[PDB]
Amino acid sequence: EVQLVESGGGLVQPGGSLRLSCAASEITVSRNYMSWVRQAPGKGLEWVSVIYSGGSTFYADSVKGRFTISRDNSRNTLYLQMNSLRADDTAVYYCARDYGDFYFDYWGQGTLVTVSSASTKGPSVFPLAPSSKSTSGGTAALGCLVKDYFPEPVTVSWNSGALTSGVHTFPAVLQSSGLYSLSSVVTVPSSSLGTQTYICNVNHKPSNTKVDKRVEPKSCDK
Amino acid sequence: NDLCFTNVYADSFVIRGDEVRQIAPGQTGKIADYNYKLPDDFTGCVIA
Amino acid sequence: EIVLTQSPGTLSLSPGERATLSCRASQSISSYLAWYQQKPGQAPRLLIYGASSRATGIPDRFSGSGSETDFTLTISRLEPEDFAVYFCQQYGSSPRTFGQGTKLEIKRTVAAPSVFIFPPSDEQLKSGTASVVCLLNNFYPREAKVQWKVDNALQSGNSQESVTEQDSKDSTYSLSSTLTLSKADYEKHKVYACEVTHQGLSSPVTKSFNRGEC
């Protein structure tokens, strides 16, 4: 039915500028209250601003004269520009509609926004050779390491998402080194360990770097 | 007590105290932007 | 600016029972709060109109309760689809604010971790930095405690850890931890071990390996 589709966001060094946009599937935008909010991890949501049906606007105190909002009634699309992006504002931002006094009813898919002086760095992959204990049973648990990348997130896949089963990928972590890391594990039968060909795909969007590493039984006595 | 005016219009309505601040020239808000609008050079008094 | 407090810190309960989510604000209002749901990594969804009006797309199991300053959320007959975090926002005036969130967990039964430790790869050792990886799988409680031991000396403070959300299919969790040191420091000691303490085990289980084992 009614859907909001956004885009944009991303990482720019402190002092930069960034414009965002979002389009609506069925709600015209023109005759509706539209708002922007952002979510920082471990800190929660936060109000940013909103537009009234009369075309008027208002914003939070902390961003007055800094954060801008606009619309294009012709295309049922919402436009937001941000300038003077500062520290700790890196987050995911959302577009939202109300009825009554700001009841955010329908929501988009959310857009990440990132700010840091650091630049983009692709990930590094280190496979883990399975142990004899790990293969004890019908199936075995095999995995690999991903680290020294920035900025998050990174996509890990097999056959471009065909399997979707037996895969455990762990949440990302930010290092004191200023880079990110994560880990993933896949489960396969202990018999196919020697025959089926294992390939892991690592995808890091802001570096546009796609990494492929094999996963082979190898050995510990070597 | 010492002025003459052509006409005086007395408007009344029932709002909440939060929106009382919206009754002022050049302000914006739900009451301001959908219910009651004031001129930029408004001359008069506001009582609530 | 009016600040909210969601309570309790976390919610851990089995399905089919009743849920109770309490919230408090700095300054007293009258029916000017609401609820927002979010399954992790998704779009937050609007729950409850005002204190007790329910949206049309939301089944009857939910119920909200409000007061001047105390406000509580109630859901009955908990189901797997309900595992998520829960948020409070003010539809009053300030201008508007929000709350700190609370997570709901669906409980079935206790399961001990699957623990396997993996040595550093050749590329890591070539780069001058060595790390040790311990993996815990398919466990409940989430409150699984993991510690590192080197030459039987505790070194649990050289790690950064993250744990996945609830597994919908197995009602369990998996953890990722890494113990990393310089190559010279990694060569200083001889045996590396990791200690795991969990409720499903009669005692903590420890796995270990020697550096000379490659």
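The residue numbers of chain B are those assigned by Swiss-Prot, with the residues present covering 388-435 sequentially.
This deposition comes from electron microscopy, 3.9 Å.
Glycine is no exception: its Cβ is also placed from the backbone N, Cα and C atoms.
As recorded in Swiss-Prot, the features of this protein are as follows:
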- B:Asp405 to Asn: In strain: Omicron/BA.2, Omicron/BA.2.12.1, Omicron/BA.2.75, Omicron/BA.4, Omicron/BA.5, Omicron/BQ.1.1, Omicron/XBB.1.5, Omicron/EG.5.1; complete loss of interaction with host integrins (VARIANT)
- B:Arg408 to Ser: In strain: Omicron/BA.2, Omicron/BA.2.12.1, Omicron/BA.2.75, Omicron/BA.4, Omicron/BA.5, Omicron/BQ.1.1, Omicron/XBB.1.5, Omicron/EG.5.1 (VARIANT)
- B:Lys417 to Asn: In strain: Beta/B.1.351, Omicron/BA.1, Omicron/BA.2, Omicron/BA.2.12.1, Omicron/BA.2.75, Omicron/BA.4, Omicron/BA.5, Omicron/BQ.1.1, Omicron/XBB.1.5, Omicron/EG.5.1; May enhance affinity to human ACE2 receptor (VARIANT)
- B:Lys417 to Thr: In strain: Gamma/P.1 (VARIANT)
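Shown here: features listed in Swiss-Prot, placed on the structure.
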residue: B:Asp405; record: variant position; Cβ within 10 Å: 12
residue: B:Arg408; record: variant position; Cβ within 10 Å: 11
residue: B:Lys417; record: variant position; Cβ within 10 Å: 14
Query = Rounded to a whole number, how many Å is the Cα of B:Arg408 (variant position) away from the Cα of B:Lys417 (variant position)?
reply = 11
Message = On the three-state reduction of DSSP, what should I expect for B:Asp405 (variant position)?
response = helix
Query = Are any of the variant positions B:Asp405, B:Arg408, B:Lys417 near chain C, where near means a Cβ under 8 Å from a Cβ there, and if so which?
reply = B:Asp405
Inquiry  = Helix, strand or coil by DSSP: which one applies to B:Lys417 (variant position)?
reply    = helix
Key: Distance from B:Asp405 (variant position) back to B:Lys417 (variant position), taken between C-alpha atoms, in Å   = 11
